[PDB]
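Reading through the structure tokens given below for one structure.
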Amino acid sequence: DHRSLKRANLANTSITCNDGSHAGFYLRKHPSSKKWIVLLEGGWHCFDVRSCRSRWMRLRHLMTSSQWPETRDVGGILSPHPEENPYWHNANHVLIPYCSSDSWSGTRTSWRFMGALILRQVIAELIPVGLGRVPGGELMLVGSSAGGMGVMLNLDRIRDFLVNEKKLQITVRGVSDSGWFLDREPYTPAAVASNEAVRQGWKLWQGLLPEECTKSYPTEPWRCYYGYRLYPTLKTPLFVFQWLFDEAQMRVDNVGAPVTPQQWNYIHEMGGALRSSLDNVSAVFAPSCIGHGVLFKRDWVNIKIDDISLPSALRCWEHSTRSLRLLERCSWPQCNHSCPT
């Protein structure tokens, strides 16, 4: 199955990207495997008129399906080559592009925000094509950045859809890559407070949050857009990959391109808060490197912690969750021999 992933459409035509164009996915069916990797594409999001207008001027393709090619190649965990994907090269592979600008949480029908609806529809569409058709199947829902949040917000819903409504005999797991953000004091004041944007997003998107998390923040459910608040109520196994000096957290923290020691020291502390915010997490791989995203990259085999590579840690976690904390032990940017480029 070395061939590319192939575009497919959704039956329910009322499920749409931001601009009204139809959504869908890419598929590479494997002739015999019962394992599925479903990868949610990432980006950022837009939460009001100005930001959405601007995203439509600066990033049209993430709000519409018109520019989409008929096929996609994706490396890392959706690669069909064993050198690049030593444990999942022979599974069924699905890519869901991100055209809803809502961290895969929207249910609203100048724009539409159907993220959570898109995801539930794609999963519905995979059943007739073999997903959990045979007992002993497995679904790994994985995503990067906003895709990471997409996974955490829907993972419990999807397991409960498939194991309970649909009564399939399937093990369901999630992986969030680089989607674990913090609400903290920025380096310099920015136009809007982190928490106010999340609140507007929730309302604009009509965001569908998980109930067990919503119960623990009943005054303000939008808190569940943060990894570290979502996680303690999450029941389905979730593997968290996080660059301890993540670039997207730096943009959020409004640090600018670091050329001063005050900026670099703010970054050093930003890694320490990230690290601590992962205190609770049972399965985690967090190297002290500058970066954003990893699961889709050919380099994903190369990053190690204590000589344990990411695919190898992920494989071990799969083994032991058929029914694992690796944080870098030095604390400064680029102290890992194997940091990328």
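If you go along the chain as it appears here, the first residue is 1 and each next one adds 1.
The backbone N, Cα and C atoms fix where each Cβ goes, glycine too.
Per Swiss-Prot, these features apply:
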MUTAGEN   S145 to A (Swiss-Prot position 237)  Impaired ability to inhibit the Wnt signaling pathway
ACT_SITE  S145  active site, charge relay system
ACT_SITE  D246  active site, charge relay system
ACT_SITE  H292  active site, charge relay system
Secondary structure at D246 (active site, charge relay system), reduced by DSSP to three states: strand
Inter-residue Cα distance where the pair is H292 (active site, charge relay system) and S145 (mutagenesis position), in Å: 8
Intrachain C-beta neighbours of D246 (active site, charge relay system), sequence separation six or more, cut-off 8 angstroms: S178, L274, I290, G291, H292
Listed recorded positions (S145, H292), ranked by Cβ neighbours within 10 Å, top entry: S145
Modelling gap (9 residues), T109/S110 Cα distance, angstrom: 11
Deposited-model gap closure distance - 7 residues unmodelled, Cα of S323 to Cα of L324, Å: 15
Structural state of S145 (mutagenesis position), classified by DSSP into three states: coil
